[PDB]
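Scroll down for the structure; my scribbles are underneath it.
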Amino acid sequence: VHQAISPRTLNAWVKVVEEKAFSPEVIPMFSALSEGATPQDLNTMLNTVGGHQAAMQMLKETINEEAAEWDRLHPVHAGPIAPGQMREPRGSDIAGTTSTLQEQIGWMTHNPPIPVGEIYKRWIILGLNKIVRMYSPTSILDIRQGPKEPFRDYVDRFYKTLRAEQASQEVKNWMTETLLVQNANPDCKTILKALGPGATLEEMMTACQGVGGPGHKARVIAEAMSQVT
Amino acid sequence: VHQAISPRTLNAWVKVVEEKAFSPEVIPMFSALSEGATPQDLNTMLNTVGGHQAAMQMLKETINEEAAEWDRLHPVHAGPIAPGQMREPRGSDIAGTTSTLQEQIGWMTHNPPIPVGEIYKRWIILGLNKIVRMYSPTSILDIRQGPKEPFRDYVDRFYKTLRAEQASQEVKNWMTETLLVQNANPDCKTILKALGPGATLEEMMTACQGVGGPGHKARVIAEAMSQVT
Amino acid sequence: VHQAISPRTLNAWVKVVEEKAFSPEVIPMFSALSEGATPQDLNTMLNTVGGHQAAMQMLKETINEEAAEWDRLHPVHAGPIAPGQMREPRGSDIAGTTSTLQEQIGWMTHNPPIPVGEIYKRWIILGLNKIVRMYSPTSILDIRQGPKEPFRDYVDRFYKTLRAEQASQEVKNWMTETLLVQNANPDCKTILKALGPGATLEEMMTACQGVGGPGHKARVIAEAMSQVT
Amino acid sequence: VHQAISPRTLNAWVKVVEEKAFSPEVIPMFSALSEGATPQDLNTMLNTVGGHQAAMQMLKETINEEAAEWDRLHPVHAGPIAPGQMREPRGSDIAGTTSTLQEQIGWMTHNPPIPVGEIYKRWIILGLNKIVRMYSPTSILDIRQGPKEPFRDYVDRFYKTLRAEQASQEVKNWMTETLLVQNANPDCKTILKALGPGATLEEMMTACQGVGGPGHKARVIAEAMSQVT
Amino acid sequence: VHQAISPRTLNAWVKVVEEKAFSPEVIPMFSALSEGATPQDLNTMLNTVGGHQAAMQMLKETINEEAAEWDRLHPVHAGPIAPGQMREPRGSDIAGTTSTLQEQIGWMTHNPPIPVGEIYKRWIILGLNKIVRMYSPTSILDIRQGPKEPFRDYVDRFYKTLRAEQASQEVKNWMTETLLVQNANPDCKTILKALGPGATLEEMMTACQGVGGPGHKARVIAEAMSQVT
Ligand SMILES: CC(C)(C#Cc1ccc(-c2ccc(Cl)c3c(NS(C)(=O)=O)nn(CC(F)(F)F)c23)c([C@H](Cc2cc(F)cc(F)c2)NC(=O)Cn2nc(C(F)(F)F)c3c2C(F)(F)[C@@H]2C[C@H]32)n1)S(C)(=O)=O
Ligand SMILES: CC(C)(C#Cc1ccc(-c2ccc(Cl)c3c(NS(C)(=O)=O)nn(CC(F)(F)F)c23)c([C@H](Cc2cc(F)cc(F)c2)NC(=O)Cn2nc(C(F)(F)F)c3c2C(F)(F)[C@@H]2C[C@H]32)n1)S(C)(=O)=O
Ligand SMILES: CC(C)(C#Cc1ccc(-c2ccc(Cl)c3c(NS(C)(=O)=O)nn(CC(F)(F)F)c23)c([C@H](Cc2cc(F)cc(F)c2)NC(=O)Cn2nc(C(F)(F)F)c3c2C(F)(F)[C@@H]2C[C@H]32)n1)S(C)(=O)=O
Ligand SMILES: CC(C)(C#Cc1ccc(-c2ccc(Cl)c3c(NS(C)(=O)=O)nn(CC(F)(F)F)c23)c([C@H](Cc2cc(F)cc(F)c2)NC(=O)Cn2nc(C(F)(F)F)c3c2C(F)(F)[C@@H]2C[C@H]32)n1)S(C)(=O)=O
Ligand SMILES: CC(C)(C#Cc1ccc(-c2ccc(Cl)c3c(NS(C)(=O)=O)nn(CC(F)(F)F)c23)c([C@H](Cc2cc(F)cc(F)c2)NC(=O)Cn2nc(C(F)(F)F)c3c2C(F)(F)[C@@H]2C[C@H]32)n1)S(C)(=O)=O
Ligand SMILES: O=P(O)(O)O[C@H]1[C@H](OP(=O)(O)O)[C@@H](OP(=O)(O)O)[C@H](OP(=O)(O)O)[C@@H](OP(=O)(O)O)[C@H]1OP(=O)(O)O
Ligand SMILES: O=P(O)(O)O[C@H]1[C@H](OP(=O)(O)O)[C@@H](OP(=O)(O)O)[C@H](OP(=O)(O)O)[C@@H](OP(=O)(O)O)[C@H]1OP(=O)(O)O
C-alpha cells in the first residue's frame, strides 16, 4: 500500500520500545507510526519488541479477545461464493494470522473499505493500554535479599534478573560488582564486608552459607548478650 | 425504542457506580435507571463499570447461570421457519451476546411481547444482589503489615492495592505518605520512626531489610533482657 | 394434583429448615411434608433452603448419582412414538430438570402409575441423610484464634463466619462485642484487655499487630525471665 | 459499522477517565480508542465521564463553537435533495445532536465519504486540550482554613469538596478524620488540639465558634502580653 | 386505569416524603408506589410533596431537560393522522403538562404501547437521584451564630429556619427556648447567661446589641489584660 511502513518508521518503533519500554508514551507513538499500515506491518512492528515476553503475551490475549468480539458481531456468510466480491474478514484475518498481505490490501482498498489495519490497530492499542496499566518489567535494582532468604537463593534471583536486564555486558558486570553485595540483607552484609574487597562469588556464598543456621544464630545471640551485659 | 437510556440516565448510572460502588443502594438505582431498556442498553450500562472486575466477573457468571435456566425452560423448536413470525429468543439472546438491537426491539414490541429487557434486568439484579452480599472491594486502608511479614512484601501489597484504589494521584501520594508507615508492624515502625521524616522508600526498605533476620532478633532480645535486668 | 403442597406445608418446611438446620429431625419432616408431591413441588421445597449452600451442593450430587442409577436401570426405548401412551421418564425427568409439571402429573396419574414424586423423594432422602451424617454448619462460636495465628487473619475468619451466621443484625453486633475478644488467643487477649473497654476494631488490630514479631517475643521472654529471677 | 466501539474499548475509556482524570494522557487514549467510531459512539464515550461536570461543560462549549465554524464553512443548500443523494451534514449532525446513527453511517460510508466521526473527534480533541490546559479538579487536600475564615465556613467547604471527591466512603471517612483538623488555621487548630481526640464535629464547631470574636481576640492578646512580660 | 394510584398508595407516598425527606430510600419507594401509573398520578404524587420547594424546583429542571431530550429523539411529524390514529406524544405530553388523562391512557393502552407513565417516572427518578445526591434540607440544629455575626442577624436566621422547619408548634417553641441561646457565639452566650432565665427575646437582643462594638471590645480587652496582670 501507500502507507506501508518505511525503514525509518520501523526503526523508530524499535527505538521507541527499547528506550521507553511500556511507558504511556508508547501508545501515541505506535498510533502515529502505524497509521494506514496493513495488519502485516503491525505484526512486523509487534515482532520486533525484544524482551517483555509477558507483556507481549498479555497483548496477544487482548488481541484474541477483540478478535472473538469481532467474530461475534460478524457472522460467517451462508457460503455465497460472490466471485465479483471477496470473502468477508474474520477476526483472525484482521489480526493477520489467517490472512495474507494481498487479502488485507484488498479489504483496505475495496469500496466500501474494510479498514482491517485500523481495526487491528485499535485491538493492539487496547492491549498496549492494558500493558501500560498493569505490566511492570523486572528491574535488577529491585532485587533485594529477604531478611530470612538464604544468600544463594538471593544470588540466583539476582543473576536471573540480570540475565533478563536490558544493559550492556560491561554494565551488567558493574551491576554485579555493586548491587549484589549492596542489596544483601544486613546479616549477610556484615559477613560480606568483613570478607573484604576482592572476594569471589564462591567465597561470598561460602561465607554466607551458614546465615540462618543454628551456629550463626547462637553466635549473633551471644554477641548481643555480651554487648548488653 | 421509546425507553432507550438517555445521556443523563447513562451518566447517572456511571456516577452511581463510582460513588456507591456495590452498596445495596446500587440495586434500586439500576432498577430505576434501566426500566424499559433493551438488553443492549443494559450491556452498555454494565460496560461502564470501571474497576471491580472481580465483581463484574461474578455478575457475568450469574447471568450465564440464568441464561442456562432460561434455555432449560425454553426448548429450541424443530426448525419451523414461520416467516410471518420471528425466531424465539435464547438465553444468550436475552443477555444480548447473540442478538442484535433490532431483534431485541422486535421481541420487545411483538404481540404478545417477550420482554427480553426485563428478563435480562432480573438476571442482572440477581448478579448485583450476589455482588452486594459477597463482594468486598479492596481498600488501601486495610493493608497492614503482618507481624512476621517482611517489609518489602508489605510494600508490594500496599502499592498493588494503591494502584487498584479509586482516588486521584495527589490523594494516592498522600496515602503513600501516611498509611504506609502508619500501617507497618511495630518492629518496622520503630525503625522507620528512627529514620525520621524525609526518608525515601528505598532507605525505608533498606532500614527494615533485616527485621526477622538473626541479627535483628538477637539485638531486640538482648535489649529486652538488658531492660529487665 | 390433589396432593400439591399447600401454603402452610411450604411455610412449615421453610420453618423446619430455619430452626432445625440439618439435624436428623429434618428427614421425617420432609418425608411427612412432601408425600404425594410432584417433583416440581419437591424442587420448590429444595429452593427455599436459605444458606447451607455446601449441604445443598451435596444433595444435588446425591440426586445426580441416583438419577444416573435410574438411567442405568431404565434404557431408552428404540424410538417408538406410541401416541396412545407417553414417553418414559428418565432420571432428569424424575429430578424435574427436564420435565414439566404436566408431564410429572401424567406419569403420576397414568395406569400403571410411575410415582416420579416418590422416587425423587427417596433420592432427596438419601441426600438429606448424607447431609445429616457428614455436613456440619459453620458456627461463630467455633471461631477461635490459633496460638500462632495473627490477629488480623483471625478477625477476617471471624467476620466471614459472622456474615454466614444465621442471626439478626443486633445479635451479630452482640456476637462481635463478645466473642471476638473472648475467643482470641492468650497473647492477644492480654493486649486487648490492657486496651480496656471502648477500643475500636482498628485499635485492637493495631495493638496486636506485633504479636509473633521479634520485638514482642523478646519482650515476653524478658518479662518471664525477670519474673522467674 | 466495522469500527464501532467494543465493550472493552468503552470500558478502557471509562477507566482512563477514572484513573487519569484530565491529564494530557487523556488526549492520545481518546484519539486511539475512538478511531473510526461514529458520532453516536463518541457521544456514548463522552456521557460515561462521571464527575468533572464543569470540564464537560467546557467541552460542550468547544463543540458548539466548532459546530458553528462548520456551519459557517458549509452553507445550507436551498431546494430538495436528489432522491439518491442524502442531506449534507450540519454541525449538529456531526456532533450527533440532530442526526441518527443511520445518517452518520450513511455519511461515513459514502462516495466520497464525509467522515463525520473524525470531524467530531477533532472537535472533541480541541475541547479536551482546552480542558487539559485550563481545568483543575477540586481536591480535598487543598481545602485549608483561611486565617480569618470562621471554622464553620471552612467545615462547609471541606464537606462540599469531600462530597465531590472521587474516593471510597471509607477513604472519605479517613479524610474527614485527618485533613479537617490538620488543615484548620492555627487559631482554630490550637483549640481543636486542646479538645483532645474523640471530639465530635459539633463539639469542634462550638469550641471554635468564638475564634475571631472580641473575647477570643482579647484573650489571645492578653496571653501574648503576659508571655512578653 | 387498572394501575391507577389507590388512596392508600397516595397516602403512603405522602408519609414517605414526610418521614424520610429525600434520603435514598425515597427512590425505591417512589419506584414501587408509582408502577403502572399515568403521568397525572405521578404529578399528583409530586404535588403532594410539602416543603422542599428548592428540591422540587431541581426535579422540575431535570424533568424539563429529559423532555427536551425526548423531543430531540422524536421529531414532530406533519400530523396527517387518521381519525383512528392519535398524535404522537411529546416531552410535555409525557410530563403531563400538555396532555390530558385520556391521552395518556390512550398512549399507554395502544398497540404498540407508548408507556408515557414509565418514561415520565424515569425522568422523575433522575430528578430524585439528583436531589438525593445534591439537595440538603435546612436544619434548625445547624443555625449557629458566627463569631462576628450580630446577635439580631443570628436571631433572624434562626427564626427563618424555624419557620421552615418541619415540626409541631410546641416543638418549635421548645426549639426556640433550647437552641437559640445554646447556639449563640461565646460572647453573646456569656452575656445571655448573665442575663439569667426568664428574659424575653427583646431583652436578649438588647443585651447583645453592643457585642462587637467599640465599648464592648474595649471592655473585654480591659478584663483580659487585668486578668493576666
Ligand atoms: C512474516 C511476518 C510478516 C509476520 C507475521 C505475524 C502474523 C501473525 C502474528 C499473530 C498476530 C496476532 C495473533 Cl492474535 C497471533 C497468534 N495468536 S495465538 C494462536 O494465540 O498464539 N499467533 N500469531 C502467530 C501466527 F499467526 F504466526 F501463528 C499471531 C504475528 C505475531 C505478532 C505479535 C507479536 C507479539 F509479541 C504479540 C502479539 F500480540 C502479536 N508474532 C507472534 O505471534 C510470535 N510471537 N508471539 C509472542 C508472544 F506469545 F509472546 F506474545 C511473541 C512473539 C515474538 F515476536 F517472538 C516476540 C517475543 C514475543 N506475526 S514478520 C516480518 O513479522 O516476521
Ligand atoms: C457494543 C455494545 C452495545 C455492547 C455490548 C455487550 C454485549 C454482550 C455483553 C455480554 C453480556 C452478557 C454475557 Cl453473559 C456476556 C458474555 N458471556 S461469556 C462468553 O462468559 O464471557 N460475553 N459477553 C461479551 C460478548 F457478548 F461481547 F461476547 C457478554 C456485554 C458485556 C456487558 C457486561 C459487562 C460486565 F462487566 C459484566 C457482565 F455480566 C456483562 N460486556 C463484556 O462482556 C466485556 N466485559 N466482561 C467483563 C468481565 F468478564 F469482567 F465481567 C468486563 C467487561 C468490561 F466491560 F470490559 C469490564 C471490565 C469488565 N456487552 S457497548 C456500547 O457496550 O460496547
Ligand atoms: C420454577 C420452580 C418450580 C423450579 C425448579 C427446579 C428444577 C430443577 C431443580 C434441579 C433439581 C435437581 C437437579 Cl439434580 C438439578 C440440577 N442438576 S445440575 C445440572 O448438576 O446442577 N440443576 N437443577 C437446576 C435446573 F434444573 F434448573 F437446571 C436441578 C431445581 C433445584 C432444586 C434443588 C435445590 C437445591 F438447593 C439442591 C438440589 F439438589 C435441588 N434448584 C437449583 O438447582 C438452584 N440451586 N442449586 C443449588 C446448589 F447448587 F447449591 F445445590 C442451590 C440452588 C438454590 F436454590 F439457589 C439454593 C442455594 C442453592 N429447581 S421454583 C418455584 O422452585 O423456582
Ligand atoms: C443515547 C446515546 C446514544 C446518546 C447521545 C448523545 C447525543 C448528543 C450529545 C450532545 C453532543 C454534543 C452537543 Cl454539542 C450536545 C448538546 N449541545 S447543547 C444544546 O448546548 O447542550 N446537547 N447534547 C445533548 C442532546 F443531544 F441530547 F441535546 C449534545 C450527547 C452528550 C455527549 C456529551 C457529554 C458531555 F459530558 C459533554 C459533551 F460535550 C458531550 N451528552 C450530553 O449532552 C449530556 N450531558 N451534558 C453535559 C454537560 F453539559 F455538562 F457537558 C453532561 C452530560 C452528562 F453526560 F450527563 C455528564 C455530566 C455531563 N449524547 S447514549 C448510549 O450515549 O446515552
Ligand atoms: C390536575 C392535577 C392532577 C395535576 C397536575 C400537574 C401537571 C403538570 C405538572 C408539571 C409537571 C412537569 C413539569 Cl416539567 C411542569 C411544569 N414545567 S415549567 C413550564 O417549567 O414550570 N409546569 N407544570 C405545571 C403546569 F403543568 F401546570 F404548567 C409541570 C404538575 C406539577 C408536578 C410537579 C411538582 C413538583 F413539586 C415538581 C415537579 F417537577 C413536578 N406540579 C407543579 O408544577 C406545581 N409546583 N411546581 C413546583 C416547583 F416549581 F417547585 F417544582 C412546586 C409545585 C407545588 F406542588 F406547589 C409544590 C411546591 C412545589 N402537576 S392536580 C394534583 O393539580 O389536581
Ligand atoms: O516464631 P515461631 O512461630 O515460634 O517460629 C520459630 C522461629 O521462627 P521466627 O523467625 O518467627 O522466630 C524459627 O525461625 P528462625 O528465626 O530460626 O529462622 C524456627 O527455627 P528454624 O527455622 O531454624 O527451624 C523455630 O523452629 P524450631 O523451634 O522448631 O527450631 C520456630 O519455633 P517453633 O517451631 O518452636 O514455633
Ligand atoms: O478583627 P478584624 O475583622 O480582623 O478587623 C479589625 C477590626 O475588627 P474588630 O473591631 O471587630 O476587632 C476593625 O473592624 P471594625 O472596627 O469596623 O469592626 C478594623 O477597623 P478599625 O481600625 O476601624 O478598628 C481593623 O482595622 P484594619 O481593617 O484597618 O486592619 C481591623 O484590624 P486588623 O485587620 O489588624 O485585625
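Residue numbering for chain B follows Swiss-Prot; the residues present correspond to positions 143-371, in that order.
Heads up, header says this was done by electron microscopy, 2.2 Å.
Every residue, even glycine, has its Cβ placed from backbone N, Cα and C.
Features as listed in Swiss-Prot:
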- B:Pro166 to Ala: Loss of infectivity (MUTAGEN)
- B:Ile169 to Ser: Loss of infectivity (MUTAGEN)
- B:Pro170 to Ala: Retains infectivity (MUTAGEN)
- B:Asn185 to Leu: Loss of infectivity (MUTAGEN)
- B:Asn189 to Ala: Reduces binding to human NUP153 and CPSF6. Reduces infectivity to non-dividing cells. Retains infectivity to dividing cells (MUTAGEN)
- B:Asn189 to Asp: Reduces binding to human NUP153. Does not affect binding to CPSF6. Reduces infectivity to non-dividing cells. Retains infectivity to dividing cells (MUTAGEN)
- B:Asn206 to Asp: Loss of binding to CPSF6. Does not affect binding to NUP153. Retains infectivity to non-dividing cells (MUTAGEN)
- B:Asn206 to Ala: Loss of binding to NUP153 and CPSF6 (MUTAGEN)
- B:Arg305 to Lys: Retains binding to FG repeats of human NUP153 (MUTAGEN)
- B:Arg305 to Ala: Does not bind FG repeats of human NUP153. Loss of infectivity (MUTAGEN)
- B:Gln308 to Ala: Retains infectivity (MUTAGEN)
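Here the features listed in Swiss-Prot are painted onto the structure.
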residue  : record               : Cβ within 10 Å
B:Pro166 : mutagenesis position : 13
B:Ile169 : mutagenesis position : 17
B:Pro170 : mutagenesis position : 21
B:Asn185 : mutagenesis position : 18
B:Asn189 : mutagenesis position : 20
B:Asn206 : mutagenesis position : 16
B:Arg305 : mutagenesis position : 13
B:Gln308 : mutagenesis position : 21
Which of the mutagenesis positions B:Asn185, B:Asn189, B:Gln308 have a Cβ less than 8 Å from any Cβ in chain E? none
By Cα geometry, the one of the mutagenesis positions (B:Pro166, B:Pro170, B:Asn206, B:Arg305, B:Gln308) nearest B:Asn185 (mutagenesis position) is B:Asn206
If you measure between the CA atoms of B:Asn189 (mutagenesis position) and B:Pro170 (mutagenesis position) and round to the nearest Å, you get 19
Using DSSP and collapsing to three states, where does B:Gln308 (mutagenesis position) fall: helix, strand or coil? coil
Return only the integer: C-alpha distance in Å from B:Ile169 (mutagenesis position) to B:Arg305 (mutagenesis position). 27
B:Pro170 (mutagenesis position) and B:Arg305 (mutagenesis position), distance between Cα atoms, whole Å: 30
For B:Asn206 (mutagenesis position) and B:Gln308 (mutagenesis position), determine the Cα separation and express it in whole Å. 29
Among the mutagenesis positions B:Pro170, B:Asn185, B:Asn189, B:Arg305, state which ones have a Cβ less than 8 Å from a Cβ of chain D, giving them in sequence order; state 'none' otherwise. B:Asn185, B:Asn189
According to DSSP, folded down to helix, strand and coil, what is B:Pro166 (mutagenesis position)? coil
Can you tell me how far the Cα of B:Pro170 (mutagenesis position) sits from the Cα of B:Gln308 (mutagenesis position), in Å? 23
Give me the Cα-Cα distance between B:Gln308 (mutagenesis position) and B:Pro166 (mutagenesis position), rounded to a whole Å. 19
